[PDB]
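Here the structure comes first, spelled out in structure tokens, and everything after it is commentary.
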Amino acid sequence: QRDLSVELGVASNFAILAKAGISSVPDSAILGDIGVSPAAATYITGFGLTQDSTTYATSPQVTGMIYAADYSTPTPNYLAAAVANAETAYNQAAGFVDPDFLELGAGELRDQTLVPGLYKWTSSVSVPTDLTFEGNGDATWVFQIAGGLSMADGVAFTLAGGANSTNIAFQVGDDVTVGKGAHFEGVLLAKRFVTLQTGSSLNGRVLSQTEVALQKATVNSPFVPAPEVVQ
Amino acid sequence: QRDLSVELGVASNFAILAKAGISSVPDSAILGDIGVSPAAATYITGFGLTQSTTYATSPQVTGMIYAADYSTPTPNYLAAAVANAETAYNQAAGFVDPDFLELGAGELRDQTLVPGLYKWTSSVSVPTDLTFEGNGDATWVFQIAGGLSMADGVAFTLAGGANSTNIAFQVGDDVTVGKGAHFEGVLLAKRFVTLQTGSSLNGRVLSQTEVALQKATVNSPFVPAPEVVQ
């Protein structure tokens, strides 16, 4: 019943957005666009970029387009807006007051089923087992994690009750590690590094203020409807 | 000291942004980008456009021309600019507790305006020069429910250090800048904006319908894109 929605702005048009770089050990599989700013395209590595048709690039690993800060107009200003909007979201998520849960599990989320609400830790958070979100289709969850976030190899996030990963946001102060073959659901608003380890998957988006490393990793972001034109 | 700044988001990258069309009787001079969305480029008229499928250029425009039918990422870039312009219009219309309510019953004759929030529930006219007197951090917002019209040849003048990046006008009905008149500030218009023969504007024009220029100048502040890290 609390509306903990986090407004992403232009950053909802990206599967992965990073300030410093994105790397892939191939083959990753990303559904949605990816972008870096203020970094140049040289900090997007392991993708085999082919530049078009000089505003964006393509890769067999990305279903969508790839954007960097040195590409042609209007890409620099589009990216600037996406990164500014992603910072405003991080801050909004970190800014909500009066948590429903404080230091749950003393930082460890083991065999948990999480009702909707605002969850805060001043520590790092680890997820050694599967994790279930239970709530309806409009329910919202925000995690405020001052430290790192780590998911053990093979753990999976499960949705129950009608829940949608568009309504799940994780704000994390320190590095995020999604373990090998683990499955994440939600929007990751990371202050520092995010690594999706070998053969992990994420339905949601990855928004980092530094670098994103993919290891044979899958990211499926929501469809972006094309603005409809008046002729 | 009330901070009446209006946040423009992506609309600070446009000299003129309009939902339905932009026209020019040439030669106009626009310093800054122009864009229409959701309208197609066929609703940008009089610019002698030349089409890199993401934008067009014109001798009248220092910058780029964008339309909703142009190629990726122009449609999503424009949809952000228009959404951000609407959010700005609603923020300016939403400020509460005006400092000055119905000044002049809508007619601003020989006025010098200290900083603050000005509201009218009527239309407004500016039959003479109008001065804004305040320092370089002072902010003004005008909330006008009706139209806004400037008489021929009048000017908006800046005294005491005033800066027109800190002046915003929210106007519900048509805005008409008379021949040879001079406007200062950000115009957030719900409906039509006409800059008549030889008028000029230091600021931006953000319209929810159409903008028409007649041998007119729109000179917008340039906001640098992030410096590239190589």
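Following Swiss-Prot, chain A residues are numbered 21-73, 75-252, in order.
If you check the header, you will see the structure was determined by X-ray crystallography, 1.6 Å.
Backbone N, Cα and C define each Cβ position, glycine as well.
According to Swiss-Prot, the experimentally introduced change A:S43 to Y is described as follows: Has 35% thermal hysteresis (TH) activity of that of the wild-type. For A:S43 (mutagenesis position), the same-chain residues 6+ apart in sequence whose C-beta sits under 8 angstroms from its C-beta are A:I64, A:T65, A:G66, A:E232, A:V233, A:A234, A:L235.
Counting every protein chain shown, the Cβ of A:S171 (mutagenesis position) has 18 other Cβ atoms within 10 Å. For the mutagenesis of A:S171 to Y, Swiss-Prot gives this note: Has 67% thermal hysteresis (TH) activity of that of the wild-type. The structure shown keeps the original residue.
Under the three-state DSSP scheme, A:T198 (mutagenesis position) falls in the strand class. Long-range Cβ proximity for A:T198 (mutagenesis position), meaning a same-chain Cβ under 8 A and a gap of 6 or more residues, is found for A:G169, A:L170, A:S171, A:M172, A:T216, A:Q218. Record note (Swiss-Prot) on the mutagenesis of A:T198 to Y: Has 50% thermal hysteresis (TH) activity of that of the wild-type.
In Swiss-Prot, a mutagenesis experiment is listed as A:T239 to Y, annotated with the note No effect on thermal hysteresis (TH) activity. The Cβ of A:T239 (mutagenesis position) has A:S48, A:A49, A:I50, A:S221, A:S222, A:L223 as same-chain neighbours under 8 Å, each 6 or more residues away in sequence.
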